Amino acid sequence: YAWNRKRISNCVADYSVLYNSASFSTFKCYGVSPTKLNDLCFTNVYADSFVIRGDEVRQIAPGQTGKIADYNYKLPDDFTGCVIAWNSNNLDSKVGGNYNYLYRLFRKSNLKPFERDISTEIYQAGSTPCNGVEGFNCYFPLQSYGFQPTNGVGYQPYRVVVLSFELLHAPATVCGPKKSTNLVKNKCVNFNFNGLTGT
Amino acid sequence: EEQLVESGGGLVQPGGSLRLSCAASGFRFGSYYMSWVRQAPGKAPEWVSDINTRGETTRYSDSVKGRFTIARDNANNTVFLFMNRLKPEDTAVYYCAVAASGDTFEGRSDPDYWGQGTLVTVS
Amino acid sequence: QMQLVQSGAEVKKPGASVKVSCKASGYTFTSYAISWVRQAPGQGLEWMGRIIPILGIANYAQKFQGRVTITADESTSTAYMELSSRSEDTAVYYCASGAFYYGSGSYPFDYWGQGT
Amino acid sequence: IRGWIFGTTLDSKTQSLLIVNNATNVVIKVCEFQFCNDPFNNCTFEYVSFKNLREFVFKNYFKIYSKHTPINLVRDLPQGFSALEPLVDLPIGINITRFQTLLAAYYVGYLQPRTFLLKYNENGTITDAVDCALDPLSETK
Amino acid sequence: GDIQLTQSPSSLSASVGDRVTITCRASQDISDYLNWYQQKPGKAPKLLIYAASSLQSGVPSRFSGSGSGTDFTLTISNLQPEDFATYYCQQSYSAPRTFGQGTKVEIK
Ligand SMILES: *[C@@H]1O[C@H](CO)[C@@H](O)[C@H](O)[C@H]1NC(C)=O
Ligand SMILES: *[C@@H]1O[C@H](CO)[C@@H](O)[C@H](O)[C@H]1NC(C)=O
Ligand SMILES: *[C@@H]1O[C@H](CO)[C@@H](O)[C@H](O)[C@H]1NC(C)=O
Ligand SMILES: *[C@@H]1O[C@H](CO)[C@@H](O)[C@H](O)[C@H]1NC(C)=O
């Protein structure tokens, strides 16, 4: 419900190292192949870090509805980013019931894409005025997550980081690494010295 | 609507063979992917089996290949899976998944729905 | 573990601040909304406020709306009050809680103390 | 005295540029800070890198050219020639239409798009330049 | 607007093993959001029936909840000296969070 957004600018990122790790085994990407986005430059990168169940993965999808999709974080159809996740029963799932995480269960309207609602208004859905109390159609709509080590993997915590990409007339602040080759002297070579090339 | 019911696991000695059955409901079965994962102590779920849209093409893990011999039954909406000559480290809860990708771009599109699976113990 | 400490009973002049501590030991946090019920000797119990531990906002009734201010802290897991009542408002506070679920019945579950 | 504040609205409503020098370091900042009349957030880029005569050329992403030269005992610009080596390159692209300088002497001019002719030397340093539209002799040259 | 809880009767004198009926109503319709509570002078308040139709864990089957609409009924059999205490109606319906007037039963 309070998904953190961080702007990443002016650095170099090795994207395919995360793919060649085999420990974060979700890796859902839209727009471009993981190898091509490694050798691709962008103006800004936005990271969305949050934790869901093992069954709410379908809610993190454009064109798909749901409490996570419509009341917590909405994915636009024109999405060219990446979603990464893994299993975190080691320090997020704890004995006795991990009730630390929250999610918006009710809202008077569906969230727009790239919108966050953190208001603690009592959700009125009936005729009796709430006036801040809990009761009939009068609920604090931030339902709590529940995690246990004996819970199913469909209900086990996955920490999810969502990558975002944007482009404008502003220059590409972030990009990926550029390969280097050992130089050869006294030979006919086909070189590309930085942008400049020649034979 | 959509539901996965599974059976067949148990406690088998090393070197044994066993069956696992998964039946799906709520959606069309014949033209969709079906994957198998296993969860063991130590986390890190390992994706080990997949059947294609065709009823014959099968994708196996590089750790064990051809061990999870597979069938396909579009009329029964039930899949049988045999495994043979068990390692002692193969004790796991086996999950049968649903269709992945589906016109999305490549990069191991993770399946959204998985089953509750069945215990298999080897000792 | 299943006990909250009761502060000493105090008599106060009108316009004087009153305090009460409700410790929460054990269990899991950020799940139950802490609550306060005021009752007098010879008078029935009446609710006045809750604090949700997620943001510390306050839920009030009609009687004490604008009279009592309440808060809670998750580091000490204790709820505190600031309130300047009169001498005739001498009464005992009881600290209650309960996992207020959404989509079902919303009422206190357990954790009723022994006094102020 | 130095040139720091650049912008369009000059008090919030957009990112604004500032270049300050303190002790033995400089600070480059772009923020929508509240500006006073003569002082002496939405922040996207912050960075830390008469006896004198300092020349700077500012144009437009964002480019800065600079040079330092020791002089003494003159009221106007001395009749000397020097180049202007580039110093930095700010890719921020802030919409700037107005700049200010607050709290020594300083001169402010303006730039026009006219054709120049340059003379390089053996080491690659500009030693003489000729305008093309000043007078007919330079037009011939 | 305001919601109030009315308990009838406000006092009883029941012996051991009697049939105690408590009729708890409100000014407006209550679907299932009402609870019956036990409070003895000198102890913490303990729940008897939550959501007007469910038995409380740690509390035996000597108490039952029934009724709907306007009227809810707390039905008590097999009285004991530990049973004679103060009956409370606790709403969870709407604003304000009003409680019962209190019904203390004592052995004759
Ligand atoms: C002052 O200079 C120091 C280094 O010389 C630098 O770290 C600091 O940010 C400067 N402060 C201001 C207000 O310019
Ligand atoms: C930054 O600018 C946006 C654009 O209106 C505004 O909504 C936001 O509050 C600003 N943030 C500040 C001033 O910290
Ligand atoms: C700069 O501002 C002017 C008017 O204030 C506007 O016409 C122009 O599009 C802006 N340019 C950029 C790059 O924001
Ligand atoms: C070029 O550099 C050399 C290096 O010592 C210097 O001797 C020479 O004077 C320079 N040329 C000019 C025109 O200044």
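Throughout, chain D uses Swiss-Prot numbering, with the displayed residues spanning 101-140, 164-172, 186-196, 200-242, 263-300 in order.
Keep in mind that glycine also has a Cβ here, set from the backbone N, Cα and C atoms.
Swiss-Prot has this to say about the protein:
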- D:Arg190 to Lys: Partial loss of biliverdin affinity (MUTAGEN)
- D:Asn234 to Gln: Increased resistance to neutralizing antibodies (MUTAGEN)
- D:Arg102 to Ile: In strain: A23.1 (VARIANT)
- D:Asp138 to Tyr: In strain: Gamma/P.1 (VARIANT)
- D:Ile210 to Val: In strain: Omicron/BA.2.75 (VARIANT)
- D:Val213 to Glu: In strain: Omicron/XBB.1.5, Omicron/EG.5.1 (VARIANT)
- D:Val213 to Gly: In strain: Omicron/BA.2, Omicron/BA.2.12.1, Omicron/BA.2.75, Omicron/BA.4, Omicron/BA.5, Omicron/BQ.1.1 (VARIANT)
- D:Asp215 to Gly: In strain: Beta/B.1.351 (VARIANT)
- D:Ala222 to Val: In strain: 20A.EU1 (VARIANT)
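Features per Swiss-Prot, on structure.
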residue: D:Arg102; record: variant position; contacts (Cβ under 8 Å, 6+ apart): D:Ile119, D:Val120, D:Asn121, D:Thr240
residue: D:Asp138; record: variant position; contacts (Cβ under 8 Å, 6+ apart): D:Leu241, D:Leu242
residue: D:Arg190; record: mutagenesis position; contacts (Cβ under 8 Å, 6+ apart): D:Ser205, D:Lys206, D:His207, D:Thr208
residue: D:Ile210; record: variant position; contacts (Cβ under 8 Å, 6+ apart): D:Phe186, D:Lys187, D:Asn188, D:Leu189, D:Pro217
residue: D:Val213; record: variant position; contacts (Cβ under 8 Å, 6+ apart): D:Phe186
residue: D:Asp215; record: variant position; contacts (Cβ under 8 Å, 6+ apart): none
residue: D:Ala222; record: variant position; contacts (Cβ under 8 Å, 6+ apart): D:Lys206, D:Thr284, D:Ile285, D:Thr286
residue: D:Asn234; record: mutagenesis position; contacts (Cβ under 8 Å, 6+ apart): D:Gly107, D:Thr108, D:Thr114
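Listed recorded positions: D:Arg190, D:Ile210, D:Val213, D:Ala222, D:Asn234. Those with a CB atom under 6 Å from ligand 3: D:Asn234.
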